[PDB]
Amino acid sequence: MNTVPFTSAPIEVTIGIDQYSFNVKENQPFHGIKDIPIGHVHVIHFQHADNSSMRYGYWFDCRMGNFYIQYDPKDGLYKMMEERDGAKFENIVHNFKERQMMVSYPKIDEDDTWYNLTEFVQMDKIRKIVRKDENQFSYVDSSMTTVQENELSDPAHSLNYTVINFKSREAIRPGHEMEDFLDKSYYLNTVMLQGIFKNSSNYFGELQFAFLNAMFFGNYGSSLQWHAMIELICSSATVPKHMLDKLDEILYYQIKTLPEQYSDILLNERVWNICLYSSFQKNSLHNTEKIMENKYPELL
Amino acid sequence: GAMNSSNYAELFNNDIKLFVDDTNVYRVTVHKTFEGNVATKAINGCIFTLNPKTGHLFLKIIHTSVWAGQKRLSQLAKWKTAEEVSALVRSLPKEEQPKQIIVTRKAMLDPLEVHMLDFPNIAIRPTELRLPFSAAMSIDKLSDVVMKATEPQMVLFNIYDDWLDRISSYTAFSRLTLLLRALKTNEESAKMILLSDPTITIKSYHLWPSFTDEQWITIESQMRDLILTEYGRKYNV
Ligand SMILES: Cc1cc(C(=O)Nc2ccc(N)cc2)co1
């Protein structure tokens, strides 16, 4: 188990660690989060009590270094940093544990939720989507726009998701205009899976990472990307059976976890009704369709 | 954006543009089989592509052989239309290529957009207008070349005859649309009107009769009346 210590908590803030979130009061004696499961990526994330605007946060993996949080009063936010002096880090963590000023990552032993939501997400791929190579962790917030969004303004602070565009020369082979637009299998299997992503794990990892940024930060372009990647699969007549079955599991946990009150802003009526009811894969997402119809029949 | 009553004069500026209408592309007669089931038989169709400023019509004839062995013809028809319009644009010198293509049914936007991906600078637009181009097969000479075709074929017409020697393209397009609306509302009456006086003939190289200025005014008034009168009865005035 790993720890992310906090130098202090000078401003009132709601702190999130993956699906768990807790309130910290202005100058409450809070010094971090312990018992964080090793083996998965994680996201810590903040919403200042004063400004519900700008939820932001940091993806990280505890195997890639010793990380801590420290408020910056010039820039006005909780900043993640790396401690390179490993002896200094163990010493600090131990003192804070002894004095019991850390919350425990509160995982129930039955609960595979976080794993199911991050199965294919890898830090190495996150750092390619969020470019900032001097840090081992990656910052995201509500307002960051995507590379495709910038094509339709600061390229350094963007989400470099893979561009998917159904009405593009990439998507559409000359002479198969109708065939390729109505059955996207060529674009899915050859262009994207074999050409760009190399395998379905990498494809699913971007898809889960887009969902997670949409759900935790309401990053509109992330939500756009998640729906695009679902639609590309659903609108392909020929998809390996193992991908379909995995996709049903992925989406199932995403819908299970999605907060009920953000379902109107995070779910696209058109994409879901199409994927569940019109697409080639309309009979291939049994678990997803069952949960969608019992939890959000209003959308459908 | 969409074309409607308010950006109507844009049709007659000097930006090249085409209307594409696909309503006569896939045509069928419905009939009964020996067993008492229903079956369709396709008949020749045509893509109606018109430059509203010059009158030039590019009538792409769609021979029934192009449907042989195909499924979901109504859907294929939209893609076939887009394919042919795209070939037409590509066949034209650059300086004659359109800057806009206005489709008369929204179902054509996506098929045309996909086929025109190589022309990012050509705007594909819908319209809110209820234009009567479907009545083009009520024009005897156009119907005749469509029905006689034995292979795919493109035929070129000027749908305003020589009108532009005397009227503006705005006035020409208004005349054409009144004639076609009339033909769509009541074809028999519309045609009786046009041909009653056997002394006013259709030149061999024309589609409509050789009326004088004053005779067009009378004709135009008669087509307005006929169109009035079925609005005088369809909504029980
Ligand atoms: C505008 C907006 C607020 C939020 C939000 O708070 N998300 C979130 C936060 C925590 C958890 N567990 C789950 C989801 C998303 O969009």
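All residue numbers here begin at 1 and follow the chain in the order shown.
The way this entry was determined, per its header, is X-ray crystallography, 1.7 Å.
Cβ from N, Cα, C; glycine included.
Around the Cβ of B:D21 (mutagenesis position), the same chain contributes B:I47, B:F48, B:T49, B:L50, B:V103, B:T104, B:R105, B:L131, B:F133, B:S134, B:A136, each under 8 angstroms and 6 or more positions distant in sequence. Taken residue by residue with DSSP, B:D21 (mutagenesis position) is part of a strand. One mutagenesis experiment catalogued in Swiss-Prot, B:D21 to N (Swiss-Prot position 1853), is accompanied by this note: Reduced growth at 30 degrees Celsius. Strongly reduced growth at 16 degrees Celsius.
A mutagenesis experiment is reported in Swiss-Prot for this position, B:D22 to N (Swiss-Prot position 1854), and the note states: Reduced growth at 30 degrees Celsius. Strongly reduced growth at 16 degrees Celsius. The Cβ neighbour count for B:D22 (mutagenesis position), using a 10 Å radius and every protein chain shown, is 28.
In this view, B:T23 (mutagenesis position) is surrounded by 20 other Cβ atoms within 10 Å of its Cβ, with every protein chain counted. According to Swiss-Prot, the experimentally introduced change B:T23 to A (Swiss-Prot position 1855) is described as follows: Reduced growth at 30 degrees Celsius. Strongly reduced growth at 16 degrees Celsius.
According to Swiss-Prot, the mutagenesis experiment B:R105 to K (Swiss-Prot position 1937) carries the annotation: Severely impaired growth. Reduced growth at 30 degrees Celsius. Strongly reduced growth at 16 degrees Celsius. The secondary structure of B:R105 (mutagenesis position), as reduced to three states from DSSP, is coil rather than helix or strand.
For B:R105 (mutagenesis position), the count of additional Cβ atoms within 10 Å of its Cβ stands at 15 [all protein chains shown].
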